Amino acid sequence: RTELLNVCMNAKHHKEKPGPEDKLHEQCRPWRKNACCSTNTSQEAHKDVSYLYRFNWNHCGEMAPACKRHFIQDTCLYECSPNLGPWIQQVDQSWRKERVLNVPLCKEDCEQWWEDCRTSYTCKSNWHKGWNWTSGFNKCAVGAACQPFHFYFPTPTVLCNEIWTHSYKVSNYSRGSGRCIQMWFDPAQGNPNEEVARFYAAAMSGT
Ligand SMILES: Nc1nc2[nH]c(CCNc3ccc(C(=O)N[C@@H](CCC(=O)O)C(=O)O)cc3)cc2c(=O)[nH]1
């Protein structure tokens, strides 16, 4: 891994290389200029128990729209961003050779994500391992474990870090500091992650 900019990780769905995709679905739209995902990938992002991972958001009763939308953006960011290089690593599992680890999510993105989920419900604090997939999609391990979302994710930083086994590492930096990744941004104002990736690829450069 010598070049960490304008590159796609090697997971279950990514393309080999970044590239224009003017047909991306609704929330994935800000990556139409340069994406790692396909029209279909972005399309399944937005759906319940998707073709992507058969993942069930409504494992603890219906998940509130205001919350689910954040998960859809995350999915977009993970499946579409070309600027995640500096945090790519190898792990070698049955469904992805590579993945991202300790992405410095902008303080607010995390807080807002945390905030919008207050009303929703979950049963696990780790959404990568532990689900009963018998049914065809992930169901609750201990069916009676269903608690308020903030019960398993007490603070924002807990949510963003632990829910995806440390794919994020919530930065102290705020949106626009040039030092953290935004999973929400206005494409009309340009892709702010492009400068963030470039910065961090230099701070860890050489050996
Ligand atoms: N930011 C960010 N978002 C992300 N979204 C996703 C999507 C990832 N969803 C899935 C989570 C769990 C499963 C699953 O079958 N688990 C098994 C064990 C999984 C395994 O080790 O083989 C279990 O329950 O025991 C499938 C998809 C990743 C991911 C990520 O890495 N980062």
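Every residue number used here counts from 1 along the chain in the order it is shown.
How was it done? The header gives X-ray crystallography, 3.6 Å.
Using N, Cα and C of the backbone, Cβ positions are placed for all residues, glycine too.
Here Swiss-Prot describes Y53 to A (Swiss-Prot position 82) as a published mutagenesis experiment; the accompanying note says: Slightly reduced affinity for folate. Other Cβ atoms within 10 Å of the Cβ of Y53 (mutagenesis position), summed over all protein chains shown, number 14.
One mutagenesis experiment named in Swiss-Prot is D74 to A (Swiss-Prot position 103), and its note says Strongly reduced affinity for folate. For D74 (mutagenesis position), the Cβ neighbour count at a 10 Å cut-off comes to 22, with all displayed protein chains included.
Taking a C-beta cut-off of under 8 Å and a sequence gap of six or more, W95 (mutagenesis position) has these contacts in its own chain: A11, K12. Under DSSP, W95 (mutagenesis position) is assigned to coil, being neither helix nor strand in the three-state scheme. Marked as folate binding site by Swiss-Prot on the basis of experimental evidence: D74, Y78, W95, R96, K97, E98, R99, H128, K129, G130, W131, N132, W133, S167.
One mutagenesis experiment catalogued in Swiss-Prot, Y78 to A (Swiss-Prot position 107), is accompanied by this note: Moderately reduced affinity for folate. Following the DSSP three-state reduction, the secondary structure of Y78 (mutagenesis position) is helix. Listed in sequence order, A11, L84, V100, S167 are the same-chain residues at least 6 apart in sequence whose CB falls under 8 Å from the CB of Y78 (mutagenesis position).
What Swiss-Prot notes for the published mutagenesis of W95 to A (Swiss-Prot position 124) is this: Moderately reduced affinity for folate.
On its own chain, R96 (mutagenesis position) has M9, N10, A11, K12 as residues at least 6 apart in sequence with a Cβ closer than 8 Å to its own Cβ. Recorded in Swiss-Prot as a mutagenesis result, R96 to A (Swiss-Prot position 125) carries the remark: Moderately reduced affinity for folate.
For the pair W133 (folate binding site) and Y53 (mutagenesis position), the C-alpha distance works out to 11 angstrom.
Cβ neighbour density within 10 Å is lowest for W133 among the binding-site residues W131, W133. Counted within 10 Å of its Cβ, the other Cβ atoms near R99 (folate binding site) come to 24, all protein chains included. Taking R96, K97, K129 as the candidate recorded positions, the subset whose CB lies under 6 angstroms from any atom of ligand 1 consists of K129. Taking each of the binding-site residues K97, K129 in turn and counting other Cβ atoms within 10 Å of its Cβ gives the largest count for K97.
In this entry, folate is bound by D74, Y78, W95, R96, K97, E98, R99, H128, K129, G130, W131, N132, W133, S167, whose most widely separated C-alpha atoms sit 24 angstrom apart.
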